[PDB]
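Single-structure report; data block below.
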Amino acid sequence: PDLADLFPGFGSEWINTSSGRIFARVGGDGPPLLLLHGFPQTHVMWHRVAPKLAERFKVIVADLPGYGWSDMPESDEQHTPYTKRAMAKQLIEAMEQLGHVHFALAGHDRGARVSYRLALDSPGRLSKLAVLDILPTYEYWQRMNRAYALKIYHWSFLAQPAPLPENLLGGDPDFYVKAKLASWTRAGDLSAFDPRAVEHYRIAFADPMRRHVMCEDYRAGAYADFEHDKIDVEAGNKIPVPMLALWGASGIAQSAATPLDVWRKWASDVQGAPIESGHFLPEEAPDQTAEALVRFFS
Amino acid sequence: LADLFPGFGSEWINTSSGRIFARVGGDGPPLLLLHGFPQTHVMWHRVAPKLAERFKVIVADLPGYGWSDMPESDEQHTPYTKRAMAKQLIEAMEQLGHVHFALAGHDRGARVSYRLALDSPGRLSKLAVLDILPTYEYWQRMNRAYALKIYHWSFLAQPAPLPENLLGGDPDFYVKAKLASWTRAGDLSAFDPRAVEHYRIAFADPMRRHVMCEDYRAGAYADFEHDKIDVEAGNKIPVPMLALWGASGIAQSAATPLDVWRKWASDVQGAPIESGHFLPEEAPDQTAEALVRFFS
């Protein structure tokens, strides 16, 4: 009644792992499908597409470790718990608590980075993989130039040593989260989002500890995550799992390169398509996004 | 605020784009000194007295900085492009009767300086630049490692009001964080506390902070375009030039400075100095001696 329930019919679950609890909304029946959000959002970003997927799947809509209502494991000097390798291990443990050792996976933004790292580390856990509006972390850094440095400035700003980004973000947190939501949409304002969802994102961003977690995520993104990707690309390791890459016609991924061509170097069985949308596919273009996921996973 | 230039006069120079504030001392050939970010003219307070023994020293606040007036900006950040700043400083010097002068700049002021030399070389007898490479070269070498080192080049260039709103929460923190982080020691020990107060009070004005972002916005767009035309056309600076850099400073993170400046200038000398970014305050005696020797 403070924050709205945007998943009518879904249960709420607190799933224990050795690193802390994962919060998730659970609905539907059939094969299991895990959906992962990214920055600066929570699990509620899937509220327009999850009911359509729940017609054929058991849908598990989870807050990433340290995000939303999931617990925040204590970080260290190498940002270990917020590396995508560690987040993937934690979510594998969460799914085992529900009896799911082989599942389908779709991720957006940071959640898509957890997802492809999971596929490289533990491919036997996945039946099929979908990533929304990303290229691998290694590719963003290797294509770093003037134009991309300006477009994804937050990759270098949020990775500065603590407490610099934390202190600046505290300067106007409501403004910052709303500016990020609006600036990455095709419309350029907040009119694509459900106002009740925006309230979820604004409340999460209001907590200083939650903002610190997000900075640790981006710190890992500039250091350990990049090194982990570098090992795979220099060894020629590919994702063996069937994979779908979706991206926004005016999103982030298409600024760096031709997404489907990039992912071919990283995966052996990948298909893709553009969606008429900005970065936030499931909220800007929910019907097209759900159609493409339904067809791919079934 | 303390007077850190005993014996220097104070001048308010009129130009078409607003007044320039400057301290003036000494006697001899004219020498203009320009500061950068996030500082004011007082950064020269340890070096200008040595220079004043031999030169007519003019220590100016950049357009929009310190006590100089703030021309209103536009959608292309025109008044805070280095081309425009150079033109405004040429007019200021003409008001004093100086149509041919020597010039030394640090940080943003060094970028005004080398742009002045490319646009209007006949105005300069000699030029010195401290701890910079040309703006084009910073952007051309912007890889992962450098993007993390000079993140503020992309953060402060974001569209208004995003940097301004974040800086407004705790301005004192950000200005001191930047002063500390670019010194060799990593703290504020190298600065005179009275000079830090000057920089802190300037940064506390929201209009002054907006100007600094407009300067960085020009640095990401029009300044880069202007440099790109010159380098792709093979236009080199013909003025005799000195490039000084800190061994722990910013310029040497991207590349070997002297090799880069030889691409941009036909008569360049260069020397490292054991210092962070803030040469005139971290290494005053070495900096002053290098300048006196070059300009004489």
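For chain A, we keep the numbers from Swiss-Prot: what you see runs 2-299, in order.
Heads up, the Cβ atoms here are built off N, Cα and C, so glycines get one too.
If you look up Swiss-Prot, you'll see A:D110 marked as active site, nucleophile, on the strength of experimental evidence. Less than 8 angstroms from the CB of A:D110 (mutagenesis position) sit A:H38, A:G39, A:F40, A:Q42, A:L133, A:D134, A:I135, A:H280, each of them six or more residues away in the same chain.
What Swiss-Prot records for A:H280 is active site, proton acceptor. DSSP gives A:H280 (mutagenesis position) a coil state; it is part of no helix or strand.
A:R114 (fluoroacetate binding site) has a Cβ environment of 27 other Cβ atoms inside 10 Å. Under the three-state DSSP scheme, A:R114 (fluoroacetate binding site) falls in the helix class. Here Swiss-Prot flags A:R111, A:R114, A:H155, A:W156, A:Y219 as fluoroacetate binding site.
The annotation domain 'AB hydrolase-1' is assigned in Swiss-Prot to A:32-270 on the grounds of sequence analysis.
What Swiss-Prot says about the mutagenesis result for A:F40 to A is this: Reduced catalytic rate. Minor effect on substrate affinity.
Per Swiss-Prot, mutagenesis A:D110 to N is noted as: Loss of enzyme activity.
Among the mutagenesis entries in Swiss-Prot is A:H155 to N, noted as: Reduced catalytic rate with fluoroacetate, but increased catalytic rate with chloroacetate. Minor effect on substrate affinity. In the three-state DSSP classification, A:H155 (mutagenesis position) falls within a helix.
Packing around A:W156 (mutagenesis position) is summarised by its Cβ count: 22 other Cβ atoms lie within 10 angstroms of its Cβ, all protein chains included. One mutagenesis experiment named in Swiss-Prot is A:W156 to H, and its note says Reduced catalytic rate. Reduced substrate affinity.
Listed in Swiss-Prot is the mutagenesis experiment A:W185 to F, annotated as follows: Reduced catalytic rate. Minor effect on substrate affinity. Just so you know, the Cβ of A:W185 (mutagenesis position) picks up 19 other Cβ atoms within 10 Å once every protein chain is counted. Mapped onto three states, the DSSP output places A:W185 (mutagenesis position) in coil.
For the recorded site, A:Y219 (mutagenesis position), the DSSP three-state label reads helix. Within its own chain, A:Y219 (mutagenesis position) has A:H155, A:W156, A:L159, A:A160 as residues 6 or more apart in sequence whose C-beta sits under 8 angstroms from its own. For the mutagenesis result A:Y219 to F, the note given in Swiss-Prot is Reduced catalytic rate. Minor effect on substrate affinity.
Note on A:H280 (mutagenesis position): other Cβ atoms within 10 Å of its Cβ, all shown chains, come to 24. Swiss-Prot gives this note for the published mutagenesis A:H280 to N: Abolishes hydrolysis of covalent reaction intermediate.
Considering only the recorded positions A:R111, A:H155, the Cβ with the fewest other Cβ atoms within 10 Å is that of A:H155.
Put simply, A:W185 (mutagenesis position) is 15 Å from A:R111 (fluoroacetate binding site) when counted between their Cα atoms.
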